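A.B. asks: Just dropping this structure here.
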Amino acid sequence: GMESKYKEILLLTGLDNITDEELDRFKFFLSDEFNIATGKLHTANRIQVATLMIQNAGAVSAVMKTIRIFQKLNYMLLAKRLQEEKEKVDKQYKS
Amino acid sequence: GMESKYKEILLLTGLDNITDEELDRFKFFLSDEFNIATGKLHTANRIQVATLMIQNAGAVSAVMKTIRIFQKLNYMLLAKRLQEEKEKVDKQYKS
Amino acid sequence: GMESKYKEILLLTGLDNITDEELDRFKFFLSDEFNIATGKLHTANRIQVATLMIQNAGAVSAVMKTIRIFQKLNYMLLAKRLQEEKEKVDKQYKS
Amino acid sequence: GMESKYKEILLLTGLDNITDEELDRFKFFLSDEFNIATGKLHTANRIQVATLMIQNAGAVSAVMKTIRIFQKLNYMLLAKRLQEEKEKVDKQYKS
Amino acid sequence: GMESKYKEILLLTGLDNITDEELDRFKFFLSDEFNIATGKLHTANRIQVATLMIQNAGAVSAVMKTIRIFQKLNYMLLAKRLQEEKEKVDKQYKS
Amino acid sequence: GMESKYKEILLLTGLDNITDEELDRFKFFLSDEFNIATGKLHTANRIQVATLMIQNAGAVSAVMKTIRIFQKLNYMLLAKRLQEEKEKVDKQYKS
Amino acid sequence: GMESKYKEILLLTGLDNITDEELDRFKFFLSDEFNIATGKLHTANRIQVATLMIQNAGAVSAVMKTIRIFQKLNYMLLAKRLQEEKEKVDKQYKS
Amino acid sequence: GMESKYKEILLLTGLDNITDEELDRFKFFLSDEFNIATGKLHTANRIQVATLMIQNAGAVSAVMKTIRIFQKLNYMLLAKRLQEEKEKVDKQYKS
Amino acid sequence: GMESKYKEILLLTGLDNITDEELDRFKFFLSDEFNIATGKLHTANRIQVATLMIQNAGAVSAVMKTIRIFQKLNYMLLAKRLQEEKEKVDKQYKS
Amino acid sequence: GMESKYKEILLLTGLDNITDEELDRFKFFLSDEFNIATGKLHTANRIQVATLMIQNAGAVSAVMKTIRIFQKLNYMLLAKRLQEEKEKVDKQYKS
Amino acid sequence: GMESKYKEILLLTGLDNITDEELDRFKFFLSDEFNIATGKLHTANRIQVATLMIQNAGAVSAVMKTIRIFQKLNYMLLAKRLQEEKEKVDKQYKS
Amino acid sequence: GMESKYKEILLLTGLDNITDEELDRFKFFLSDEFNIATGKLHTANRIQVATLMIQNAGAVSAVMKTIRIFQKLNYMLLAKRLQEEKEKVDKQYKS
Amino acid sequence: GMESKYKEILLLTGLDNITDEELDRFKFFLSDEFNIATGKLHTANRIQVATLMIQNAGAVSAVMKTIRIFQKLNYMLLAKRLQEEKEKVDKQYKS
Amino acid sequence: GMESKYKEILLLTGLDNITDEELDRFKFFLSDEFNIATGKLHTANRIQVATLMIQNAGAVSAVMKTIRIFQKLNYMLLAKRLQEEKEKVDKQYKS
Amino acid sequence: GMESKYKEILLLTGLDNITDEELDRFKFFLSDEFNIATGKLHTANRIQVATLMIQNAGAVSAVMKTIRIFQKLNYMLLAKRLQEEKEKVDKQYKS
Amino acid sequence: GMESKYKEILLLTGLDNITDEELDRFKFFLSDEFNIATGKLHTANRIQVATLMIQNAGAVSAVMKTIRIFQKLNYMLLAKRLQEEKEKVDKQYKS
Amino acid sequence: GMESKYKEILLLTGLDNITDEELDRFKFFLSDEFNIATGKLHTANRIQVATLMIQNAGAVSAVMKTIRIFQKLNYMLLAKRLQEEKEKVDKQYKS
Amino acid sequence: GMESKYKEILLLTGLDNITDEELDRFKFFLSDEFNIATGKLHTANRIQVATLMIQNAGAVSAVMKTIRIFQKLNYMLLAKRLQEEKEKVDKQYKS
Amino acid sequence: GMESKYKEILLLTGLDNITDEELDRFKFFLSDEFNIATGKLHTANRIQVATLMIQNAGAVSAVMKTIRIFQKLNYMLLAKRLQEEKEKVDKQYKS
Amino acid sequence: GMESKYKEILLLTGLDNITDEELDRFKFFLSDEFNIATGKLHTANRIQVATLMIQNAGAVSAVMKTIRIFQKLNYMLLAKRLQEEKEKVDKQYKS
Amino acid sequence: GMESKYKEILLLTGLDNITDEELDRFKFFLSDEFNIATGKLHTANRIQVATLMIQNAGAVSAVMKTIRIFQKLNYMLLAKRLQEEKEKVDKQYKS
């Protein structure tokens, strides 16, 4: 169930709140944290980006490295919100 | 039929009468009343904004929260007009 | 033959004269007059919109409800032109 | 007959009213409610999605979990409409 | 001879005018009107679908239930055309 | 007579409702429940598959293990339908 | 002479109109109505099947049980046609 | 010799120019013009179809009813070509 | 000499032009026109079939009942050819 | 040879010079001039459209009705070019 | 009389229900249970096989070893049926 | 070749020399000289405007009516230049 | 020896190079050139076809009429090759 | 050997370098140069197309008419390449 | 029983969760781990791929090398899931 | 008795588990291990193949060379299963 | 090799250096130099434009007419650069 | 033994690694290297193709001409692999 | 003794290695080398064929003409093997 | 093993990192380095492109010419990365 | 890791701090330092500009030539900041 909650955190809170140019910055910094080939990243939307991130690193490190890339882009609000949702889920299932 | 009348109130009277900068203020205050992800709000036009509002909260609370956000922006004329159209429709179908 | 004339009225006079944003308003008000599922309306062009309207309500009520939706959008010129073409065809075949 | 009515609710009201990107979000959240292998979900259309949902969980829990996934995606209008149609059918055959 | 005319109505007017996705919707709603096993419906074309419908319910109830399923799919134009052809044949041989 | 009813359940309800790829999955899981040599399973159709299953395990355990393999393939609808038909026949002749 | 007419009904109308897979379904359901050993049914053609049916139950119960097995296979058209030919012969010689 | 020329017209001009799906439509409309049992039509190729048509109605009415069925399928080009070849042969031997 | 000509008509034109399955249909319908015991018909070839037909009914009624059985099997071409050869011989010796 | 020249006029000059949306308008107006079932028109390309037009009305009336439909779509340049090529071929072979 | 009943069990229930390839498997496993020379088994039919089995081991051990060879071939249905008939005869005459 | 020269006159001299607001005036006066649907004019650039003008009236009347619309907008310099280029081409090819 | 060379031409070059469907076309056109009864042609292979052709018309007219039937089937390559081999043998023994 | 070189020219240089839509144009223009029945052309691939062309006109006129059809489709590069390879082979064996 | 559990792991968890393009990558990397001839891999589906893998290396090394190839394709989620299911089965039967 | 057990291993485990194409590969590699004339191998089934192998090399070397040929065909699963059954029988009778 | 160098000149130097609106001007002037149907030009990118130009006129006249069209559009810099690269290649291979 | 090794090279390495369309190209080029009649090549599989090649030219020239035909089809990898296996066998037995 | 060795060469190596269709080709070419009446060849098996060949020409010319007929059928492998065995026997007894 | 490493370099590092338009440029420059027919390149994806490159030139020259084509497209980063991976593998296995 | 740090320097410090007109000056001076085709530069944003710079020259020379172009534009502050970040990274990883 923690997989599903990290899917909702990653897609619904994280990727849905960034704009299109911010999505292009995010795809510009995916290849330095994930070892994902950029040739399918180049035209992906938010759902395919979440599918490549969860598929290529797991949901836990997908959300954690999403926080890391959002801190690379100086998006302190969204990184703070993903840490709040992530700690609510870690409180939810790790306790 | 009340759904269609609230669609005409929301799009035709409400959103079509605000300008582009006023639309950007409106999108700036959508996220505090609707729980809509802003990443698709950022480049939406009036029709897509009405589609996200009606889709994400229903037409009744969409128009009512439109009145509320227009009162947050001190647009007393448009909020008064949406209350007039809304009470004409509530008189039309609720009686 | 009246089917073909109402096809020419609907596509050639009606839908071809509205712009793209006006087409999006038109698709925003199709679901309140036609019981058409919007999931295929969302990316349709004018030909597919005319195909769904004629397919889902017939050409006669398709053109008549096109006049009705154009009067919902306050497009009095195009609604007047569709009534002129529609009465020329009704004069043509109904007499 | 309740199977057929839940088929009409699921395909006609539920899946036909969501767009293509919303369908991709829906497929992104099918695997957390259904235990359906995603490799055939990835290129399915609405009919094949309804066939996998009804085939893999039954029509009743298919429509009920459709309401649940639509509430995960914050689609309160479509979830409300599926609850209205579902309660009309449960009133129709359960009474 | 009425069998042959209902074959021409069913295949030529009815099934040949629906598209491929509409054929998949039609096959999705065959099992609720015909008691036909879907395992051979899944890859059938229009001719094999007409053969299973006429074979499994007769041509008269095949065309009549084709009108019924087309009214389930909100295809009012094709259902109206099948009622026009069906009443021309019933006028042709029943009178 | 119970042999004939389980033949109608197995062939008519069970095997006729699965598609061709689902039949290939079913043949892929026959060898783990039946001790049937796969060399004649590889090109069999539904009738020859039913003949090898009834011939190699009897009709009762053929239908019961059909329910078991359909539950291995997560086909809850068809397994539920075979349990409904099987309990109608067990009610029919065992009572 | 009624024997010859039931031979023409059974072979010419009944068995010649079913296909090869339908013939295999028919042979799959012969053993539940006729007490015929299946070891010679397995490779028979339509003429040998008619010879075993007429030889093992008579032509009258052969055609009547052919109608019964065709109603087991949901072949309502062919069962209706065999009842029409059978009642034309029973009208022909029984009156 | 007219038999051989109508064989060349039927097989070489008529049946060889229709595709496979058009052949299945043709077999779907053979049973309404020829009184041929469909159970051997179902898997026949063009040569066996020509053999059943010439065998069951003669070559002259075989080609003439081929023109009639091609006009049922709205194949005006092939029906026109078969009338041209048929009138060249009737000019060839009838004069 | 008319006996020899009807032998050539029966064996050379009639029985040699039907195939093996058509020969089995012919043997299936010999017992209704000839009062021939089928136990020697079951493995006969065309020459032994002609010997039993000419031996058991004479050559004239053998060829005439061959035309009758070929019209029972809807073989209008071969029945027409046997009537043409039979009328050439009846013209040859009866005039 | 005039058939081949009208094929080159129809495919090479006529259909190859219209764009994809213009092809969809053309398919939208094929059903009013040709009695072609639209269910195969819906996904056809230019070659299959030319095959259905030449197959269903002949090449001469195919090109002439192509000029007529291009004049329905106000494509005066392409209709003028098809009349120029058509009159060059009619000058070529009719004189 | 028990000899005759075991003859009816062996030939009528046992050997008549196996197919030709199953008969060849049965002959392939006769030489390991009966000490029968295979040179006359190689072209025998079911009657000659039953004659060699009853002649070479008696009817009782013929039927019992038939059950044993059918259990070698995993034919649990036919072995179960031969045990049912064998126990009906042993109940019939041994009690 | 005169078609190409009028294309160079229309696009290169005529439409490329007017500004964006002048292009919007030009599109505002296209519908009174060309019978072009304005819904695609509304967002066209100079190349698409030239394509709709040449496509919908030919190059000769396209350039001549371009001169006429430029004289409606009081653009005497550009209308004079298009008459100079047009008379250089008419001198070039008409003499 | 010319008989043997025409046997090698007919079987080895002619009949061995045509496929199975082409062999069925060839058998479909044997009866118009050879007066061979088709009832043994229907299941013959290439060797039996060559035996009936050489037996029923001689090897010389067998190969020459093979060229003629191959020219009826528009097989210009194989007819050209049989004319080349036939003229090599006629050069070989006729000179 | 010239046959083999023209096979390599036709298949390897000619047909392998055209795409799928270009192959459909090529099949659309085969019937005007070859007298090949289109019913087997409709689903052929490049190898079967080369087999029908070489089989129905020889390799020399097959390649030469391939150049002619490629010049009908304005494929000057591939027609030039086939003329270069064809003249290299004609230089190779004709000199 | 461990064979059956590794079949369910390989087909149900492993191959059913990868998409079609991912299946083509998987087939692209089968030949480097299995010594399987690719000529039958090229058009196989998931069931035939699982049959060739289990047939050509056993189920244990089939699943283990499936994990290895999924780690070659950087599919860490599916490789982790196959290691979880594989260790649940090794815990299930190895302990 | 070891002869009978190796017969059950060879036919039941070995040859019955390979498919038809795998049987043709097996027959393709029989002649390199057995000195069996292939002219009777070419149309044999599994029982006749087992009869020629046991007849021509004995059951022990028949099963052992079956393992060897299955290892030539890279069928490691079936070769492993035949070694398991062979070592169970060698444990059974050699100890 | 000169073909490859003119491909690099045309795509890399010529078409890659023009913008999107300049590409639309270029496509607007392709039809006056190439006899290319514009219906596939309308949505092509630079690679498909280069493929249609090289395919429809050869690489040499493709680059030379590219220089000519660039001089029609007054692009003296790019036409000068294509003449410089073209003369470097003509110096490279023509000397 | 060299015959067996060249059989394993030809079937296992050579023909099993080419796909089905590549097999059809291979059969298209067999007739230019082997003097094999194509009428049995047309429906052969890889085993029958290897049987005709080894039967009609020997295994040594079969593998060597397989390398030659694979170099005609530009399959440098498979031709290189067959030369590697062929030189391993020639090293194995020729030294 | 040379008679016996040529019997073993002819029957065991030569005739036993050809298939049934190849035996029919061989019988088709026996009459051109042996002056054997074909009426007993038509149903002979390999042993009776060897008996007629050795009886009608001696064993030496029987084997030598067997090589000659196998070279007529392009069976270079079997002709080479018969020459190898024949030269081993001629080395065995002639030296 | 070097073949597998160059497969991983070519597909995983090289082709997966280029986008779709870059893939179309790559396919535009494949025909100048590989002698691959472009008709199957035109719709290939990255896996089929890698299969044609490795199949048509080997993996070593496939990767090396991939570096060469990437240097033709000025992709210095990807060419540098393929040289780094290629030298890591050449260090891995060549040392 | 130095690649990622130079990506953050180039995009985050360098390109994000210049305005839109300064970005147009930067694109105006990219073609003199990078050999990048300007046709895709013309509408690129900062992310696509960074992708073309890093893709076309590497990250190190991308940042260094960014400093060089910023010194061409007299942007001494941003060039100084990029030298400070670049020397912090060169201190970070080069020491």
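All positions are counted from 1 along the displayed chain.
Determined via electron microscopy, 3.2 Å.
Using the three backbone atoms N, Cα and C, a Cβ is placed for every residue, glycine included.
Okay, these came from Swiss-Prot:
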DOMAIN    H:2-88  domain 'Pyrin'
MUTAGEN   H:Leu12 to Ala (Swiss-Prot position 11)  Impaired homooligomerization
MUTAGEN   H:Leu15 to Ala (Swiss-Prot position 14)  Fails to activate interleukin-1 beta production
MUTAGEN   H:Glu22 to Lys (Swiss-Prot position 21)  Impaired ability to nucleate with PYCARD/ASC
MUTAGEN   H:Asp24 to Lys (Swiss-Prot position 23)  Impaired homooligomerization
MUTAGEN   H:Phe28 to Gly (Swiss-Prot position 27)  Abolished ability to homooligomerize
MUTAGEN   H:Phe28 to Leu (Swiss-Prot position 27)  Strongly impaired ability to homooligomerize
MUTAGEN   H:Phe28 to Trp or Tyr (Swiss-Prot position 27)  Impaired ability to homooligomerize
MUTAGEN   H:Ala37 to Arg or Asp (Swiss-Prot position 36)  Impaired homooligomerization
MUTAGEN   H:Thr51 to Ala (Swiss-Prot position 50)  Impaired double-stranded DNA (dsDNA)-binding, preventing homooligomerization
MUTAGEN   H:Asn74 to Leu (Swiss-Prot position 73)  Impaired ability to form AIM2 inflammasome filaments in response to double-stranded DNA (dsDNA)
MUTAGEN   H:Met76 to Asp (Swiss-Prot position 75)  Impaired ability to nucleate with PYCARD/ASC
A.B. asks: What three-state class does DSSP give H:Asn74 (mutagenesis position)?
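C.D. replies: Coil, per DSSP.
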A.B. asks: Excluding near sequence neighbours, so keeping only residues 6 or more apart in the same chain, what lies with its CB under 8 A of H:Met76 (mutagenesis position)?
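C.D. replies: Result: none.
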A.B. asks: Cα of H:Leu12 (mutagenesis position) to Cα of H:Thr51 (mutagenesis position): how many Å, rounded?
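C.D. replies: The separation of the Cα atoms works out to 13 Å.
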A.B. asks: Could you find out if DSSP has H:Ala37 (mutagenesis position) as helix, strand or coil?
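C.D. replies: Coil, per DSSP.
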A.B. asks: Measure from each Cβ of the mutagenesis positions H:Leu12, H:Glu22, H:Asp24, H:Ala37, H:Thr51, H:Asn74 to the Cβ atoms of chain B, and list in sequence order the residues where some distance is under 8 Å, or 'none'.
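C.D. replies: So none of them sit by chain B.
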A.B. asks: Report, in whole Å, the straight Cα-to-Cα distance of H:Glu22 (mutagenesis position) from H:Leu15 (mutagenesis position).
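C.D. replies: Distance (Cα to Cα, whole Å): 10 Å.
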A.B. asks: Is any of the mutagenesis positions H:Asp24, H:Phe28, H:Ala37, H:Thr51, H:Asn74, H:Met76 near chain N, in the sense of a CB under 8 A from one of its CBs, and if so which?
C.D. replies: none
A.B. asks: DSSP-wise, what's the residue breakdown of the domain 'Pyrin' (H:2-88) into helix, strand and coil?
C.D. replies: 64 helix, 0 strand, 23 coil
A.B. asks: Measuring Cα to Cα, how many Å separate H:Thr51 (mutagenesis position) from H:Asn74 (mutagenesis position)?
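C.D. replies: Here the two Cα atoms lie 24 Å apart.
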A.B. asks: Sort the mutagenesis positions H:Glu22, H:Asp24, H:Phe28, H:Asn74 by C-alpha distance from H:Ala37 (mutagenesis position) and give me just the closest.
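C.D. replies: Checked the mutagenesis positions H:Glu22, H:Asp24, H:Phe28, H:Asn74; minimum Cα distance to H:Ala37 (mutagenesis position) goes to H:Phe28.
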A.B. asks: Whole-number Å distance between the CA of H:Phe28 (mutagenesis position) and the CA of H:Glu22 (mutagenesis position)?
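C.D. replies: About 10 Å separate the Cα atoms of these two residues.
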A.B. asks: Distance check, please: Cα of H:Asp24 (mutagenesis position) against Cα of H:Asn74 (mutagenesis position), rounded to an integer number of angstrom.
C.D. replies: 15
A.B. asks: Using Cβ atoms only, which residues of the same chain lie under 8 Å from H:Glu22 (mutagenesis position) while being at least 6 residues apart in sequence?
C.D. replies: H:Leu73, H:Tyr75
A.B. asks: I'd like to know which mutagenesis positions lie near chain M: of H:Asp24, H:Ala37, H:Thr51, which have a CB under 8 A from one of its CB atoms?
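C.D. replies: Cβ contacts with M, in sequence order: H:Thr51.
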A.B. asks: Same chain only, sequence gap of 6 or more: which residues have a CB within under 8 Å of the CB of H:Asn74 (mutagenesis position)?
C.D. replies: none
A.B. asks: Return the count of C-beta atoms lying within 10 angstroms of the C-beta of H:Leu15 (mutagenesis position), excluding that atom itself.
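C.D. replies: Cβ-Cβ neighbours of H:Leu15 (mutagenesis position) within 10 Å number 22.
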A.B. asks: Provide the number of Cβ atoms within 10 Å of the Cβ of H:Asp24 (mutagenesis position), excluding the reference atom itself.
C.D. replies: 17
